[PDB]
Amino acid sequence: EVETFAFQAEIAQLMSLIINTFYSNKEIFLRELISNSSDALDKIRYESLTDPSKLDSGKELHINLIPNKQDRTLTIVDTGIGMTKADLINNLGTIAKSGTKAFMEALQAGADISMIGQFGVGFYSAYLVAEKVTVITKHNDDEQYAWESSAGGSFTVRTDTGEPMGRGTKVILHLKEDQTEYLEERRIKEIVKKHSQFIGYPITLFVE
Ligand SMILES: CCNC(=O)c1cc2c(-c3ccc(Cl)cc3Cl)nc(N)nc2s1
(Lines of atoms letter the chains of each structure in order from A and count residues from 1; the text may use other names and numbers.)
(Lines give C-alpha, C1' and ligand atoms only; values in the text may rest on other atoms or scores of the structure.)
Protein backbone atom coordinates (compact mmCIF):
# COMPACT_ATOMS: atom_id res chain seq x y z
CA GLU A 1 0.00 0.00 0.00
CA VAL A 2 2.54 2.64 1.24
CA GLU A 3 6.24 2.05 0.43
CA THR A 4 8.93 3.98 2.49
CA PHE A 5 12.28 4.78 0.90
CA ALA A 6 15.49 6.45 2.13
CA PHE A 7 16.82 9.46 0.44
CA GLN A 8 20.20 8.80 -0.96
CA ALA A 9 22.64 10.41 1.59
CA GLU A 10 23.57 13.42 -0.61
CA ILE A 11 19.97 14.42 -1.41
CA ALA A 12 19.14 14.13 2.24
CA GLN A 13 22.06 16.42 3.17
CA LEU A 14 21.06 18.91 0.50
CA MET A 15 17.55 18.92 1.82
CA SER A 16 19.00 19.42 5.30
CA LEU A 17 21.08 22.38 4.05
CA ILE A 18 18.02 23.92 2.35
CA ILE A 19 15.86 23.57 5.39
CA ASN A 20 18.55 24.81 7.79
CA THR A 21 20.49 27.49 5.98
CA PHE A 22 19.27 30.95 7.01
CA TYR A 23 18.39 32.46 3.63
CA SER A 24 15.73 35.13 3.14
CA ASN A 25 15.10 35.08 -0.61
CA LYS A 26 12.72 32.04 -0.39
CA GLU A 27 10.53 32.95 -3.31
CA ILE A 28 12.96 31.41 -5.86
CA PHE A 29 11.25 28.08 -5.14
CA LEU A 30 8.36 28.94 -7.53
CA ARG A 31 10.57 29.65 -10.42
CA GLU A 32 12.27 26.29 -9.85
CA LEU A 33 8.88 24.46 -9.98
CA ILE A 34 7.43 26.45 -12.79
CA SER A 35 10.62 25.73 -14.66
CA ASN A 36 10.52 21.89 -13.96
CA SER A 37 7.01 22.00 -15.41
CA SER A 38 8.01 23.75 -18.61
CA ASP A 39 10.76 21.14 -19.25
CA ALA A 40 8.13 18.42 -18.72
CA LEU A 41 5.78 20.02 -21.19
CA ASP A 42 8.70 20.48 -23.61
CA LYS A 43 9.47 16.82 -23.22
CA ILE A 44 5.91 15.74 -23.98
CA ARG A 45 5.60 18.21 -26.81
CA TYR A 46 8.79 16.51 -28.16
CA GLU A 47 7.54 12.98 -28.21
CA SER A 48 4.17 13.93 -29.69
CA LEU A 49 5.92 14.97 -32.89
CA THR A 50 6.61 11.29 -33.54
CA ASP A 51 3.32 9.91 -32.28
CA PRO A 52 0.77 12.71 -32.08
CA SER A 53 -0.82 9.86 -30.12
CA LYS A 54 0.54 10.77 -26.67
CA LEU A 55 -1.70 13.83 -26.41
CA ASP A 56 -4.61 11.42 -26.22
CA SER A 57 -4.60 11.74 -22.40
CA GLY A 58 -4.54 15.52 -22.60
CA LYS A 59 -3.46 17.91 -25.39
CA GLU A 60 -3.87 21.27 -23.52
CA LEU A 61 -0.25 22.04 -22.57
CA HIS A 62 -0.48 24.38 -19.52
CA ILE A 63 0.61 25.23 -15.91
CA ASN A 64 -1.86 26.12 -13.17
CA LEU A 65 -1.10 27.66 -9.80
CA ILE A 66 -3.57 26.85 -7.12
CA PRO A 67 -3.46 28.50 -3.63
CA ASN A 68 -5.78 27.28 -0.91
CA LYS A 69 -5.75 29.22 2.36
CA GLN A 70 -7.71 26.85 4.38
CA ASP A 71 -5.48 23.83 3.64
CA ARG A 72 -2.52 26.19 3.61
CA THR A 73 -1.24 24.62 0.38
CA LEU A 74 0.06 25.99 -2.93
CA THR A 75 -0.14 23.50 -5.78
CA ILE A 76 1.78 23.78 -9.10
CA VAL A 77 -0.10 21.56 -11.65
CA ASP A 78 1.26 20.77 -15.16
CA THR A 79 0.07 18.56 -18.01
CA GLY A 80 3.67 17.62 -18.90
CA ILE A 81 5.31 14.21 -19.43
CA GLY A 82 4.65 12.91 -15.90
CA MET A 83 6.67 10.18 -14.27
CA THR A 84 6.40 6.37 -13.98
CA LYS A 85 6.87 4.81 -10.51
CA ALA A 86 10.53 4.24 -11.30
CA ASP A 87 10.94 7.80 -12.62
CA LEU A 88 9.31 9.02 -9.49
CA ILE A 89 11.50 6.87 -7.25
CA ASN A 90 14.74 7.42 -9.10
CA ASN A 91 14.72 11.07 -9.99
CA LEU A 92 13.37 12.27 -6.64
CA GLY A 93 15.36 10.04 -4.30
CA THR A 94 18.67 9.39 -6.14
CA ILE A 95 19.36 10.25 -9.82
CA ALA A 96 21.09 13.63 -9.24
CA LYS A 97 23.00 12.04 -6.49
CA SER A 98 25.43 13.94 -8.84
CA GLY A 99 24.10 17.49 -9.52
CA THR A 100 23.88 17.74 -5.72
CA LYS A 101 27.50 17.29 -4.83
CA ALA A 102 28.39 19.87 -7.48
CA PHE A 103 25.89 22.32 -5.93
CA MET A 104 27.15 21.84 -2.38
CA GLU A 105 30.73 22.67 -3.25
CA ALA A 106 29.48 25.49 -5.46
CA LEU A 107 27.98 26.83 -2.22
CA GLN A 108 31.53 27.63 -1.09
CA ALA A 109 32.88 29.99 -3.71
CA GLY A 110 29.99 32.31 -2.81
CA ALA A 111 27.43 30.46 -4.80
CA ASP A 112 24.15 30.99 -3.10
CA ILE A 113 20.99 28.92 -2.90
CA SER A 114 19.31 30.94 -5.62
CA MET A 115 21.47 29.28 -8.22
CA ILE A 116 20.22 25.76 -7.37
CA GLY A 117 18.39 25.21 -10.68
CA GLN A 118 21.69 25.23 -12.56
CA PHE A 119 22.49 21.79 -11.10
CA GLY A 120 19.13 20.15 -11.75
CA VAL A 121 17.95 20.04 -8.19
CA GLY A 122 15.77 23.10 -8.05
CA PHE A 123 12.79 21.00 -6.97
CA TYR A 124 14.29 20.70 -3.49
CA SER A 125 13.95 24.44 -2.95
CA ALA A 126 10.29 23.79 -2.28
CA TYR A 127 11.68 22.95 1.16
CA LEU A 128 12.51 26.70 1.69
CA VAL A 129 8.73 27.20 2.16
CA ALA A 130 7.04 23.82 2.77
CA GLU A 131 7.07 21.50 5.78
CA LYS A 132 5.74 18.79 3.44
CA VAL A 133 5.69 18.24 -0.31
CA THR A 134 3.39 15.88 -2.18
CA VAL A 135 3.95 15.08 -5.86
CA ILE A 136 0.98 13.53 -7.72
CA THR A 137 2.14 12.28 -11.20
CA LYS A 138 0.49 10.34 -14.08
CA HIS A 139 2.55 9.16 -17.06
CA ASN A 140 1.39 7.73 -20.31
CA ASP A 141 3.06 4.36 -19.44
CA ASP A 142 1.73 3.87 -15.97
CA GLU A 143 -0.53 4.17 -12.95
CA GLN A 144 -1.08 7.39 -11.02
CA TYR A 145 1.24 7.76 -7.98
CA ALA A 146 1.56 10.00 -4.95
CA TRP A 147 5.13 10.70 -3.71
CA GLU A 148 5.43 12.36 -0.37
CA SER A 149 7.94 13.81 2.05
CA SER A 150 8.58 16.10 4.99
CA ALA A 151 12.26 15.46 4.66
CA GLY A 152 14.00 13.84 7.67
CA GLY A 153 15.80 11.21 5.54
CA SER A 154 12.90 9.35 3.84
CA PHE A 155 9.98 9.64 1.44
CA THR A 156 6.97 7.45 0.53
CA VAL A 157 5.36 6.32 -2.68
CA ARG A 158 1.78 4.91 -2.81
CA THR A 159 -0.51 4.54 -5.88
CA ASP A 160 -2.82 7.63 -5.95
CA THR A 161 -6.39 6.89 -4.93
CA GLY A 162 -7.36 10.55 -5.65
CA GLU A 163 -8.47 12.63 -8.62
CA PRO A 164 -7.49 10.68 -11.72
CA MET A 165 -5.73 13.32 -13.80
CA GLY A 166 -5.04 12.88 -17.52
CA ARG A 167 -1.28 13.24 -17.58
CA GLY A 168 1.35 15.38 -15.86
CA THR A 169 2.47 16.21 -12.34
CA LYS A 170 0.93 18.11 -9.40
CA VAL A 171 3.33 19.49 -6.70
CA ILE A 172 1.42 20.30 -3.53
CA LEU A 173 3.32 22.45 -1.03
CA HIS A 174 2.14 22.26 2.51
CA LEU A 175 3.48 25.66 3.52
CA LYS A 176 5.43 26.40 6.61
CA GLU A 177 3.24 28.28 9.02
CA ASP A 178 5.00 31.58 8.55
CA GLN A 179 5.22 31.35 4.70
CA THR A 180 1.56 31.86 4.00
CA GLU A 181 2.47 34.94 2.02
CA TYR A 182 2.85 32.54 -0.93
CA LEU A 183 -0.85 31.85 -0.77
CA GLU A 184 -1.62 35.44 -1.71
CA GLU A 185 -2.71 36.52 -5.13
CA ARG A 186 -0.50 39.67 -5.48
CA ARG A 187 2.47 37.92 -3.87
CA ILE A 188 2.19 35.12 -6.44
CA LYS A 189 1.67 37.44 -9.42
CA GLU A 190 4.63 39.53 -8.39
CA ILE A 191 6.82 36.44 -8.27
CA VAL A 192 5.62 34.93 -11.56
CA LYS A 193 5.90 38.28 -13.19
CA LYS A 194 9.36 38.77 -11.81
CA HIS A 195 11.04 35.36 -12.40
CA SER A 196 8.97 33.53 -14.95
CA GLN A 197 7.53 36.15 -17.27
CA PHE A 198 8.68 34.46 -20.40
CA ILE A 199 7.69 30.84 -19.94
CA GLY A 200 6.45 29.14 -23.14
CA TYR A 201 3.07 27.94 -21.79
CA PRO A 202 0.12 29.56 -20.23
CA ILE A 203 0.27 29.93 -16.50
CA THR A 204 -3.03 30.43 -14.87
CA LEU A 205 -3.14 31.67 -11.36
CA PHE A 206 -6.47 30.51 -9.82
CA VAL A 207 -8.52 32.62 -7.41
CA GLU A 208 -9.96 31.26 -4.30
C1 LIG B 1 9.70 10.42 -17.63
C2 LIG B 1 10.42 11.75 -17.73
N3 LIG B 1 9.89 12.71 -16.78
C4 LIG B 1 10.62 13.15 -15.76
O5 LIG B 1 11.71 12.67 -15.49
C6 LIG B 1 10.09 14.27 -14.93
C7 LIG B 1 10.53 14.85 -13.72
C8 LIG B 1 9.63 15.92 -13.34
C9 LIG B 1 9.61 16.85 -12.19
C10 LIG B 1 10.67 16.78 -11.14
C11 LIG B 1 12.01 16.89 -11.48
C12 LIG B 1 12.98 16.81 -10.49
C13 LIG B 1 12.64 16.64 -9.16
CL14 LIG B 1 13.94 16.55 -7.92
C15 LIG B 1 11.31 16.53 -8.77
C16 LIG B 1 10.30 16.59 -9.72
CL17 LIG B 1 8.58 16.45 -9.23
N18 LIG B 1 8.62 17.77 -12.10
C19 LIG B 1 7.64 17.88 -13.04
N20 LIG B 1 6.68 18.83 -12.87
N21 LIG B 1 7.58 17.07 -14.12
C22 LIG B 1 8.52 16.12 -14.29
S23 LIG B 1 8.64 15.02 -15.55
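Here Swiss-Prot sets the residue numbers for chain A, with the shown residues being 16-223 in order.
This entry, so its header tells us, was determined using X-ray crystallography, 2.2 Å.
Each residue, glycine too, has its Cβ placed from N, Cα and C.
Of all Cβ atoms in the shown protein chains, 22 besides its own fall within 10 Å of the Cβ of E47 (mutagenesis position). For the mutagenesis of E47 to A, Swiss-Prot gives this note: Strong ATP-binding. Strong interaction with HSF1, HIF1A, ERBB2, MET, KEAP1 and RHOBTB2. No effect on interaction with TSC1. The structure shown keeps the original residue.
Under its mutagenesis annotations, Swiss-Prot gives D93 to A the following note: Impaired ATP-binding. Strong interaction with HIF1A, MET, KEAP1 and RHOBTB2. Loss of interaction with HSF1 and ERBB2. Los of interaction with TSC1. Classification of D93 (mutagenesis position) by DSSP places it within a strand.
Over all protein chains present, the Cβ of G97 (mutagenesis position) has 27 other Cβ atoms lying within 10 Å. Quoted from Swiss-Prot, the note on the mutagenesis of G97 to D is: Abolishes ATPase activity.
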Provide the number of Cβ atoms within 10 Å of the Cβ of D93 (mutagenesis position), excluding the reference atom itself.
27
Alpha-carbon spacing, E47 (mutagenesis position) to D93 (mutagenesis position), which is rounded to whole Å:
13
